[PDB]
Amino acid sequence: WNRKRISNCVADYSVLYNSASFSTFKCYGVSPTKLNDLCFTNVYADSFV
Amino acid sequence: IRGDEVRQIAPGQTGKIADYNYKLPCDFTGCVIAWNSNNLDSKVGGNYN
């Protein structure tokens, strides 16, 4: 699985959650509707199939 | 509702219809009944009502 790092930028999580292209969008430790109001020290996007 | 939004109709659930259309309380007493109706709610050419 390939790990892309995200740091030092402004993240818009509303575009991804509001997009209907995703079969499931389920979140642990956070509620996605509030993701736009949080500040994260680092984010790791690990992608695979 | 649409088919696999059926589990958005539940207490403490998030999604499109669980927050914008029909929100149940956390302390919801009662219960949910769902049955497929592809017969009188579906028509060729699309039902847009």
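Chain A uses Swiss-Prot numbers throughout; the residues present, in order, are 353-401.
Header says: electron microscopy, 3.0 Å.
Every residue gets a Cβ built from N, Cα and C, even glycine.
In Swiss-Prot, a natural variant is listed as A:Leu368 to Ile, annotated with the note In strain: Omicron/XBB.1.5, Omicron/EG.5.1. Sequence-distant contacts of A:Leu368 (variant position), defined as residues of its own chain at least six apart whose C-beta falls under 8 angstroms from its C-beta, comprise A:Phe374, A:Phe377.
Quoting Swiss-Prot on the natural variant A:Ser371 to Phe: In strain: Omicron/BA.2, Omicron/BA.2.12.1, Omicron/BA.2.75, Omicron/BA.4, Omicron/BA.5, Omicron/BQ.1.1, Omicron/XBB.1.5, Omicron/EG.5.1. DSSP assigns A:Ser371 (variant position) to coil, not to a helix or a strand. Every protein chain considered, the tally of other Cβ atoms within 10 Å of the Cβ of A:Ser371 (variant position) stands at 9.
Quoting Swiss-Prot on the natural variant A:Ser371 to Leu: In strain: Omicron/BA.1.
Around A:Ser373 (variant position), no same-chain residue at least 6 positions away in sequence has a Cβ under 8 Å from its Cβ. Natural variation at this site is recorded by Swiss-Prot as A:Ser373 to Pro, annotated: In strain: Omicron/BA.1, Omicron/BA.2, Omicron/BA.2.12.1, Omicron/BA.2.75, Omicron/BA.4, Omicron/BA.5, Omicron/BQ.1.1, Omicron/XBB.1.5, Omicron/EG.5.1.
A:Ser375 to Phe appears in Swiss-Prot as a known natural variant, with the remark: In strain: Omicron/BA.1, Omicron/BA.2, Omicron/BA.2.12.1, Omicron/BA.2.75, Omicron/BA.4, Omicron/BA.5, Omicron/BQ.1.1, Omicron/XBB.1.5, Omicron/EG.5.1. A:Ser375 (variant position) is surrounded by 6 other CB atoms, counting those within 10 A of its CB over all protein chains shown.
Using a 10 Å Cβ-Cβ cutoff, A:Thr376 (variant position) registers 5 neighbours. The annotation that Swiss-Prot gives for the naturally occurring variant A:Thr376 to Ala reads: In strain: Omicron/BA.2, Omicron/BA.2.12.1, Omicron/BA.4, Omicron/BA.5, Omicron/BQ.1.1, Omicron/XBB.1.5, Omicron/EG.5.1.
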